[PDB]
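Worksheet: the structure to be examined is printed underneath.
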Amino acid sequence: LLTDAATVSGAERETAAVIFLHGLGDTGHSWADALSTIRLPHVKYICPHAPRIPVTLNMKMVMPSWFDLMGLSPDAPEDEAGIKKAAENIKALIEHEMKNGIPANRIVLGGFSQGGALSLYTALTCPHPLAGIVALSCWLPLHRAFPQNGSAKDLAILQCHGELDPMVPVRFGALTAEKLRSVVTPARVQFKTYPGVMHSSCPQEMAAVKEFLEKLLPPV
């Protein structure tokens, strides 16, 4: 209803869409500039800006965050209400995209870190037949009480993680990958770890995202 983002429009008329959520801290300009490179002329890239809220993980100081974060471990408490609220906020945008001529199976939800976490939770709870997920160096929020759900989960997941990630533990990403394959079809989930890289992306990971989106959103 009230979306502010750095949207990358396609060269041709937009038939597919990607909603990418940046990591905790910055805005959508970084990932907009990054996704402008890997770019299919019929796919739009929406990169919203996270609202500046207090984050308990760091002295409860104010910074852009999709929800309230308290830890980066599987045993850490989670802002259940905030996660569900932000997931509804993302579902509204998905439904707007569908309402203006972009079907659900042409919409890909992606993100990085906390953005990738919110994207994973949204697409695994969205009742509309979404196309796929692109989760880079993140985790699944509220993974325990998760029926290993949503609706019509024929989703294609491309999860990528830094092997030497000092922020989000790589074993948290591995647990998330093993918990995702429980829900959807395990043949539809790719979980690529990248040696040497840390809490960051790399051209190989960007190329994996390019191939995933190119074979998941073809020029139809």
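Numbers in chain A come straight from Swiss-Prot, and the residues shown are 10-157, 160-231, in order.
Here the Cβ of each residue, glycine as well, is placed from N, Cα and C on the backbone.
Lifted from Swiss-Prot, the feature list:
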type	residues	note
MUTAGEN	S122 to A	Abolishes ability to mediate depalmitoylation of ZDHHC6
ACT_SITE	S122	active site, charge relay system
ACT_SITE	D176	active site, charge relay system
ACT_SITE	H210	active site, charge relay system
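Where the chain is interrupted between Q157 and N160, 2 residues are left out of the deposited model, and the two C-alpha atoms stand 7 angstrom apart.
Calculated from their C-alpha atoms, the gap between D176 (active site, charge relay system) and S122 (mutagenesis position) amounts to 11 Å.
Of all Cβ atoms in the protein chains displayed, 22 besides its own lie within 10 Å of the Cβ of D176 (active site, charge relay system). For the pair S122 (mutagenesis position) and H210 (active site, charge relay system), the C-alpha distance works out to 9 angstrom. Cβ neighbour count for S122 (mutagenesis position) (all protein chains, 10 Å cutoff from its Cβ): 24.
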